[PDB]
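Participant: Next up is a structure, given as structure tokens.
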Amino acid sequence: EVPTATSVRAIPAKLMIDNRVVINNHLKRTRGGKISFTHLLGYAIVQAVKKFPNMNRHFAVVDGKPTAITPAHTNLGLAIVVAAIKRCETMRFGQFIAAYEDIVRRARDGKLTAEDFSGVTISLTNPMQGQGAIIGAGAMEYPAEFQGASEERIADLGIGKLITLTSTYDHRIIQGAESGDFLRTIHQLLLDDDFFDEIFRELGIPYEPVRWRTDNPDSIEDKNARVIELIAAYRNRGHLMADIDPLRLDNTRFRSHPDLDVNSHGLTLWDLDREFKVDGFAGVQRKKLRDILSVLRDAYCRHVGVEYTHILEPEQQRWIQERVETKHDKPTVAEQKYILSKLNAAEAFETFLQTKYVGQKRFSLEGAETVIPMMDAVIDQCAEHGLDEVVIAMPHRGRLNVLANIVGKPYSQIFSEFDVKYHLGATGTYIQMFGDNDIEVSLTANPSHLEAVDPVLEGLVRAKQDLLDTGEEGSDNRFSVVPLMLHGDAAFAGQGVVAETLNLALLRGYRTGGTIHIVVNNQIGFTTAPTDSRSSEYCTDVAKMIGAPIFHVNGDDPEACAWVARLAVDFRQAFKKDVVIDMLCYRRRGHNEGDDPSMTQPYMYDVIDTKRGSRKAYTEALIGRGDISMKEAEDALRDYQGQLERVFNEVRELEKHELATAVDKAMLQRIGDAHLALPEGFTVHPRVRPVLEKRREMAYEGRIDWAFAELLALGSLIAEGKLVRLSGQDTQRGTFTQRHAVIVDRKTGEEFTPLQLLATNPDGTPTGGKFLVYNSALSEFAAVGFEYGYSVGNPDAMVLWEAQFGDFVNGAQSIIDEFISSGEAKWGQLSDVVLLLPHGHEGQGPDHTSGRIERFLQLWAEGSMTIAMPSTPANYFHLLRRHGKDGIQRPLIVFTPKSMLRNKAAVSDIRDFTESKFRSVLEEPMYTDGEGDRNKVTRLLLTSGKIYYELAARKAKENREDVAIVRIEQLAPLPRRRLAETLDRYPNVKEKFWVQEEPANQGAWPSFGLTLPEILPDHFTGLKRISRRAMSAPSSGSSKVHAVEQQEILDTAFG
Amino acid sequence: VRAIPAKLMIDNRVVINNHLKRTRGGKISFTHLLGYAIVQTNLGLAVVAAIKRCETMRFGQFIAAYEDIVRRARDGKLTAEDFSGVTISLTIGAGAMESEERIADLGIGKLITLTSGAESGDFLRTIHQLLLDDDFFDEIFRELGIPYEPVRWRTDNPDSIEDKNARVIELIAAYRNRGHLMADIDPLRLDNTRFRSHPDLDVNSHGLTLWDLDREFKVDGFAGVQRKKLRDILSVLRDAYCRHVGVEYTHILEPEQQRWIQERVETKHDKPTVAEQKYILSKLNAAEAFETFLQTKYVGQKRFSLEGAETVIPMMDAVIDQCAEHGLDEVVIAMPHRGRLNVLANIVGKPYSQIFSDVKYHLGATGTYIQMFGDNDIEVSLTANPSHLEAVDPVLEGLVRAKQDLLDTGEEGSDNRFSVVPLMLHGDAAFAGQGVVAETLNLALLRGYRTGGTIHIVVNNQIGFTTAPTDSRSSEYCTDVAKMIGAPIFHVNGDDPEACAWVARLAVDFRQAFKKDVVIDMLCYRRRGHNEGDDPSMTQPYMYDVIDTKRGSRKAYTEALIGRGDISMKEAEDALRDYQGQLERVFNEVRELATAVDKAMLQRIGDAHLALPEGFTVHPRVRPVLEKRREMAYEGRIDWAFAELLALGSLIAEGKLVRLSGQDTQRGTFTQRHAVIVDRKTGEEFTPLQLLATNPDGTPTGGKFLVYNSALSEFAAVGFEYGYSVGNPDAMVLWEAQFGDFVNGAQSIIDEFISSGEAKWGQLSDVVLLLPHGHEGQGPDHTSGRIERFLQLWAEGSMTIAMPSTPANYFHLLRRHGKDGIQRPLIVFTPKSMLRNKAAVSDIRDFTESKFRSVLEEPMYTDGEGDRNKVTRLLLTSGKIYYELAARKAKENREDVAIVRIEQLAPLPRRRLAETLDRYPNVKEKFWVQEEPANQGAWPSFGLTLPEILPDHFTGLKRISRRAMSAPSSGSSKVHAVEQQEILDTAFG
Ligand SMILES: [Ca+2]
Ligand SMILES: [Ca+2]
Ligand SMILES: [Mg+2]
Ligand SMILES: [Mg+2]
């Protein structure tokens, strides 16, 4: 009928085979689907028809005359009977395979119409009127004489397989020279760089296709060296080219890496089946370059970027390498349906939050909902290790979602009177889905000050660990309480408390055996772009400081996110070291209500408007991969709607409804004798020995100094079964060489803690007490935060933090302002933390003088904190004992001495410790013990602290019976009743003065000057002030000035 | 006769002499090794002189005795006693060691033949056994102070060259990545285990032996893959990564930077010239003499001794010299107190007369540095700082950035030289523990904060007062935080001043090449206690037993120069003579002792908002704002946001530099500023106020608008801006809080620098802190800038504290600030919802015919027809609450109530206030009205000071506020609303 002729061509299929492997490897790992050789051959024909429109024509007799007809389109016929893919000439690869699979998913489903069989112009068959040519495709074969040759002879010799293409053409309208060029052009296309560049583009494959190049003539040994160079480059910096960004904002990311490029390493497609020696665990092993490269891609350049070759410990690097480079089994369909059920719950909660309430756009997890399945994997993996509890600290973003879907709190409890709910703590229990374990989950309170909670969490976890006898101060080394700390990308990079907290990771006094860090990196900080937020590649680069492994993961891949979360928990359990997970995601909405984020970030938000949610993309991925059926997916949408329904239904229902501190002589003597009950063969430093000896003397003979009075209070608490945690900068010895809580053996360096002996009763039995004394790192913010957190974690522990000088505590202002002074009023979170602040005007300058009493007195409100400035060692002793034993959890701020530690007048009698209590107001001993007349007094000086001793000395020298000195030991809360009882004893006073060392604008005057004549107007109306002049600094810089100012105060007081 | 393999002998001698040439000096002969082996009792040495009592000699003593006999044969001073008393002798004969490339591969070594019956043949066998013995070469090395493991006599690995080459390449990577973990960087050598601990760096655990040393291996590089001898490979690796310099660089993500370091560190360095060594030693002499003087002539000056860290002086000298070599303009130094006066004398170059005439450890200085060998000059300056360690780090950065911008260098300059260099010193404990370090390091490459690289020197004395490094950091080095910005780290032996100078110059070269920070960890020690009376052996007895055996850097360096044969004994005597002279002159020198603008200006700033670049696409929500601004500039009703840009714009137009920055400051936290507008289609930025930097005639005004979005930090950002105003006193510098509630994260900068720098150091700053403040029901962290705290820090003329209630009063406040010729910080409590209040708007005449009013009256009494005589109750207030009290007064129509605003809280406008109150003669009660709790806002201050400062007006002043609270406000909006109505009701009750 059609006089036909044939033209045959043997085409190399090596690039075709190789790129199909890359394409289907990708699809398998991503959204699913399988590209056939027919897809590639069919599309090539359609492109070759563009260079040769005559191969598309067909013979006809139109008006008795032989004619060649130019059809309107390229309608490629395919043997399925031949069905037509219409209008192929205006199709991109993606459109063509969609059209190809449309006809195919209808031949199988029996939904093909007569229209699908008409109008074919060219066709393809896989072993004629109205069509000019039929292209035939043979099976992939080796050239004759190479059939039966070893798979390694084929590899060594560089022999590839061949497709024989045939072209049966109408010789009335097509020339044999043209037909041959058509096949030569399909040959060229199926070896062409740009051809495979488009196929990859159109399938979303970010990797460079396998390239048709000439086989490198170098030896296997020389190439092997380059393979090993390439393995090291992926391991070290493969993370720089990983497909971690769900938005793919930076196109350039997947190129211009000569270090990871196979082609710039003298390797070609011809080496893919060649075997190369690679060193590892089982020693040297021979592997196919193809396998080497696919493992490297899967491990370092897909949805997970691994940073680990910065870790100085080789064992840890091998550990990560082994787990990340092994062929790890795909999750079970039950495991995938579980991850999807979590995404359903996360997305339903988010949808509800933004629908049912206004002003919730700032807490939106929309674009970051994978954090919920990720956090679930973390907590489940901790339960798998049989751990006790997971304590979470996080900012406001997604917090109520974490309460519902992670802490497991009911909607009735979360939304009762729906804000402060984004700052309060919670406790729940997590039950394993597949496993048989349960774990406690708790969330800690936090302010709006980003990252400020980081050290608080650590302190709180450490207190729980110590109680559970786990970790550092525990019999086991499990650290069965896990810190899970969330962060945002901008705050993690810019806030210093992060480096300060990371620095505590492995310290004896602060370690919690590793923290799991999750950074919700939405690549934005309110209005700010990452280039204005950090001077480094990743927001997590600060974690490299402690050599922590960093995992950058694609927030659109909840399988990779869960896998990484579990790996993180396993590393932490293995090395007791912090792990950071950088979850790359996006913020779908504006920062707050009304905000149009395209005002400042138009590019990012044009891209975000084209993004479908994690849940819909994950469901589609599962379908396309053949992991779930359409029915299984319909059930998933049914589950999402059910979740969305019960959250609306549950909140709808709720809206329809809604004191003796004295000790015995035996106790004093026991604490004193402990200082000499040295271990066998212990060599005390010759300068330390007189101190131990003076302490035994003091405990028996009196004249107790401040430093010993402190150890007497702490020692007696330990003896009574209390945990005592003391720490600060150089706190083991004391800044002023006064504590000696820990004494070092002069010859061996062995440490001895005398107060630890009090943890054992005289009969040998433990008391239950403990003395935990540490030298802190050189930080104020993290240390103060840690101790605050510790008291919250263990309310029965006596927790003390000591400033080197009270002048440096301003470095912890966020903690004081946001947690210590206000946590009870704001969150109902109680703390019994003690801040020891060395204070006193001694002529050492503006940074060695003041603890800023005036600032604490300003933060104070009825029952928030206790503020005291004791003038005697025994009053300090009773203050600490009262604090530890009152059953009240309220912070105590103490203004402690420096030179008054060695003042021989500031000493206490044994009866002051055994027959007294804390005195909030103190009188001169001459009126309470001696033979002094209070009626002779006409001038009353009210003071606090060390200046009492100078005013007392002056009164004694001049012998002034008309002047009395009254001390306010407890500055806040004011001892109104005790102060009134005292002043009533001086009936002939004609003038009262508040006397202080500090500038007029500092100390207690700004407070007392205003409140004392208000609180007690019958006693203090007309109260005058004697102080230093108001200053913009805590003191003068000159010692000589200080001395003149100090004498001015005493002269005025007695003038 | 006996033929012996002397391969281990040759190999270890190469290692021995390679070590000695670099360190202490001297050359070990084969005769030293053979002679000592024989001994293992007087050994005769051939003309045959004896070494007596060899049996009680260690290797070092034997070589000393051996060379003591050589210095008697050469010097002709041998006595008869030196020839009488011998036991055994050596000349025992000794034969010479006999293709050069074909022999290396077969594993054949050189043979040495020995001579002299059975016990004689056994003695040559005991000699044989010793030259291939571990413990022998182990003790020889320990005696010569060599910290490395000797070459071992092991059996040749039977594996192929290709297989070994792979293990060689693994080993090269191991040294490059982790070799620093094995470097001789500790002058005290406290950790013995250091040179054994690593199988990763061990040649023997890599299937390589001494038999592979002369075997060639293929190694890739810059000029391509080249064949090198394993011994050459290993010696280069050791010299580069395991001697006195530990290099950390493989963590750097930029390859061109890693190659750069690799090339400079792995090339064969030429030894310094004797002039260069005598110069380094002259600097150590000056440093040690100054220290000796300081501890002799003064007591209490032990707190800041550099004793054990004096190499920091030659190191810092190399840094500054290298900056002068690059022809840079200035080096600005920030450092703690340790060694500060030494830096003043020997680095800043201040005379002893100026230094010694304490506060001196906190004040700034300026000097000029002149090159020794070079022909250049460079300015050297030191900045003021508190005792708060590391807090100056951001201040230095801000101060360098201000100087760079003035010099038209770097980021806001025509050149990319960054000709002003930050040189920041630190201590090991503070660098690791203080967060402001990470916050400052984070600014390194930001557009708004970059200074083109900071040189960091960490004076690492391996102690932090009484605290040991294990209690101070959770990482290997105190410098590990620098890895955050991918900065190269160099760990250097403080006892080797040549390596310290070399590293300093390399650091300056890297910084100039990549405009990125470089950290030098100088390992040293603290010879004395932390301060005075301190016996450091109470807490660190081990470290201090070791330190008591250490001879100083100067004696150590002079002895090494002698040993190496770099200087003669006379040249060393001159060096002690120089030290003595330096010590003498230091003792001898000290012994001798209108804001209004015109309509044209307003209109120009307004028109600028629409003078868009050609083809610019404004966001549709931004366009109405630009249009309203042109309208406001011509028609009035000027809002707060525009009033601010009117003040800044007019300053730029008058030739002033204006630097504005904070979190999301380009747009504004409340979408109100729009200082920078982003092109909807291209992302291109447009800054309308920059147009004002050019006069109508086209000429530049000299002004500039530098507006930035800060990083998410308060401490570093506030510090940076404080520093900026100090570096450029003629610049208008503003820092904006997101909410005034977050500025407490910058408390150290407020307390130590801003509020007190003038009183303490004489250091003036004109910095402006913008703190969004107000009770609006948003919670305790979105309400207060803590007015009460600033008012407490204030003392006559330290700062200005204001809370303006109108856009024009804010405008005049900023203009007064920028134009008063006074350098004093300004704290402004700015609005949030009052930005959009239609009543809080200003008229054009308020900008053109007025000035800043510190005290404001109700417009009805100053413009309207209101009677002040009708008033019996006076309400004193400040800020937004005025509008609610005014609305309430208007509603109820209350002529008997007057509202007076205190716009300037500090310093109190005593005269303006009295003048005003005197106009209300029938007032029967005065109240201070505030939104804040009783213990906060201005009441704690005003309640005490107003009845003191003006007793005839304010005795009897009562308060109307919220109750005292432990937080700035309630957490509930509903509570806030009830409390807010309570205030208004009480005020009008
Ligand atoms: Ca308590
Ligand atoms: Ca000014
Ligand atoms: Mg973010
Ligand atoms: Mg130190």
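Counting begins at 1 with the first residue displayed.
Determined by X-ray crystallography, 2.7 Å, according to the entry header.
Cβ atoms here come from the backbone N, Cα and C positions, even for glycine.
Features from Swiss-Prot:
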type    : residues                                               : note
BINDING : B:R338, B:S387, B:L389, B:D428, B:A429, B:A430, B:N461 : thiamine diphosphate binding site
BINDING : B:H362, B:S387, B:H782                                 : 2-oxoglutarate binding site
BINDING : B:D428, B:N461, B:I463                                 : Mg(2+) binding site
BINDING : B:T800, B:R816, B:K851, B:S854, B:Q904, B:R911, B:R912 : acetyl-CoA binding site
MUTAGEN : B:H337 to A (Swiss-Prot position 539)                  : Loss of KG decarboxylase activity
MUTAGEN : B:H362 to A (Swiss-Prot position 579)                  : Loss of KG decarboxylase activity
MUTAGEN : B:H530 to A (Swiss-Prot position 747)                  : 40-fold decrease in KG decarboxylase activity
MUTAGEN : B:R564 to A (Swiss-Prot position 781)                  : Increase in KG decarboxylase activity
MUTAGEN : B:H782 to A (Swiss-Prot position 1020)                 : Loss of KG decarboxylase activity
MUTAGEN : B:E796 to A (Swiss-Prot position 1034)                 : Loss of activation by acetyl-CoA
MUTAGEN : B:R824 to A (Swiss-Prot position 1062)                 : Loss of activation by acetyl-CoA
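Quick one: how deep are these features, and who are their neighbours?
Facilitator: Sequence-distant contacts of B:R338 (thiamine diphosphate binding site), defined as residues of its own chain at least six apart whose C-beta falls under 8 angstroms from its C-beta, comprise B:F304, B:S305, B:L306, B:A309, B:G427, B:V459.
Under the DSSP three-state reduction, B:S387 (thiamine diphosphate binding site) is assigned to coil, being neither helix nor strand. Around B:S387 (thiamine diphosphate binding site), the same-chain residues six or more apart in sequence whose CB sits under 8 Å from its CB are B:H337, B:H362, listed in sequence order.
Cβ contacts within 10 Å of B:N461 (thiamine diphosphate binding site), excluding its own Cβ and spanning all protein chains shown: 25.
If you take the C-beta of B:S854 (acetyl-CoA binding site) and look for same-chain residues 6 or more apart in sequence within under 8 angstroms, you find B:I902, B:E903, B:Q904, B:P909, B:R912.
DSSP assigns B:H337 (mutagenesis position) to coil, not to a helix or a strand.
If you take the C-beta of B:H530 (mutagenesis position) and look for same-chain residues 6 or more apart in sequence within under 8 angstroms, you find B:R303, B:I463, B:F465, B:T466, B:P536. Look at B:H530 (mutagenesis position): DSSP puts it in coil.
For B:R564 (mutagenesis position), the same-chain residues that are 6 or more apart in sequence and have a Cβ closer than 8 Å to its Cβ are B:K21, B:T23, B:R24, B:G25.
Taken residue by residue with DSSP, B:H782 (mutagenesis position) is part of neither helix nor strand, so it is coil. Taking a C-beta cut-off of under 8 Å and a sequence gap of six or more, B:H782 (mutagenesis position) has these contacts in its own chain: B:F739, B:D741, B:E776.
According to DSSP, B:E796 (mutagenesis position) sits in a coil region rather than a helix or strand. All protein chains shown were included, and the count of other CB atoms within 10 Å of the CB of B:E796 (mutagenesis position) stands at 10.
For B:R824 (mutagenesis position), the same-chain residues lying six or more positions away in sequence with a CB closer than 8 A to its CB are B:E758, B:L764, B:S765, B:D766, B:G797, B:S798, B:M799, B:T800. Look at B:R824 (mutagenesis position): DSSP puts it in coil.
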Participant: Going by C-alpha positions, which of the recorded positions (B:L389, B:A429, B:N461, B:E796) is nearest B:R816 (acetyl-CoA binding site)?
Facilitator: B:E796
Participant: Between B:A46 and B:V47 the model skips 12 residues; how long is the Cα-Cα span in Å?
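Facilitator: Here the Cα-Cα span across the missing residues works out to 5 Å.
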Participant: Provide the list of binding-site residues among B:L389, B:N461, B:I463, B:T800, B:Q904 whose C-beta sits under 8 Å from chain A at the C-beta level, in sequence order; use 'none' for an empty result.
Facilitator: B:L389
Participant: Among B:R338, B:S387, B:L389, B:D428, B:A429, B:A430, B:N461, listed as contacts of thiamine diphosphate, what is the widest Cα spread in Å, to the nearest whole number?
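Facilitator: Looking at B:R338, B:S387, B:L389, B:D428, B:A429, B:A430, B:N461 as a set, their Cα atoms extend up to 19 Å apart.
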Participant: Distance between the CA atoms of B:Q40 and B:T41, in Å, given 26 unmodelled residues in between?
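Facilitator: Across the 26-residue gap, Cα separation reads 10 Å.
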Participant: Could you tell me the whole-number distance in angstrom separating the Cα atoms of B:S116 and B:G117, on either side of the 8 residues that were not modelled?
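Facilitator: So the two residues bracketing the gap are 9 Å apart at Cα.
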Participant: Looking at the recorded positions listed here (B:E796, B:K851, B:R911), whose Cα lies nearest to that of B:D428 (thiamine diphosphate binding site)?
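Facilitator: Closest by Cα: B:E796.
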Participant: List, in sequence order, the same-chain residues at least six positions removed whose CB sits under 8 Å from that of B:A429 (thiamine diphosphate binding site)?
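Facilitator: Result: B:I463, B:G464, B:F465, B:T467, B:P469, B:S472, B:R473, B:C478.
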Participant: Determine, to the nearest whole angstrom, how far the Cα atom of B:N461 (thiamine diphosphate binding site) is from the Cα atom of B:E796 (mutagenesis position).
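Facilitator: Counting only the Cα atoms, the answer is 42 Å.
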Participant: If H, G and I count as helix, E and B as strand, and all else as coil, what does DSSP give for B:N461 (thiamine diphosphate binding site)?
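Facilitator: Looking at the DSSP assignment, B:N461 (thiamine diphosphate binding site) belongs to neither helix nor strand, so coil.
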Participant: Please state how far apart, in Å and to a whole number, the two most distant Cα atoms are among B:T800, B:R816, B:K851, B:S854, B:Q904, B:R911, B:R912, the recorded acetyl-CoA-binding residues.
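Facilitator: For the residues that bind acetyl-CoA, the greatest Cα distance is 19 Å.
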Participant: Can you tell me the CA-to-CA distance separating B:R911 (acetyl-CoA binding site) and B:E796 (mutagenesis position), as a whole number of Å?
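Facilitator: Between the alpha carbons of B:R911 (acetyl-CoA binding site) and B:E796 (mutagenesis position) there are 16 Å.
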Participant: Do any of the binding-site residues B:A429, B:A430, B:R911 touch ligand 4, in the sense that the CB is under 6 Å from one of its atoms?
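Facilitator: Result: B:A429.
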Participant: By the count of other Cβ atoms within 10 Å, pick out the sparsest of the recorded positions B:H362, B:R816, B:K851.
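Facilitator: Relative to the other recorded positions in B:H362, B:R816, B:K851, B:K851 has the fewest Cβ atoms within 10 Å.
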Participant: Using Cα coordinates, what distance in whole Å links B:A430 (thiamine diphosphate binding site) and B:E796 (mutagenesis position)?
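Facilitator: Here the two Cα atoms lie 34 Å apart.
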Participant: Which whole-number value in Å describes the separation of the CA atoms of B:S357 and B:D358, between which 15 residues are not modelled?
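Facilitator: Cα of B:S357 to Cα of B:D358, across the missing 15: 12 Å.
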Participant: Round to the nearest Å and give the CA-to-CA distance linking B:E796 (mutagenesis position) with B:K851 (acetyl-CoA binding site).
Facilitator: 23
Participant: Across the 21 unmodelled residues, what Cα distance in Å links B:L593 and B:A594?
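Facilitator: Roughly 48 Å, rounded to a whole number, separates the two Cα atoms.
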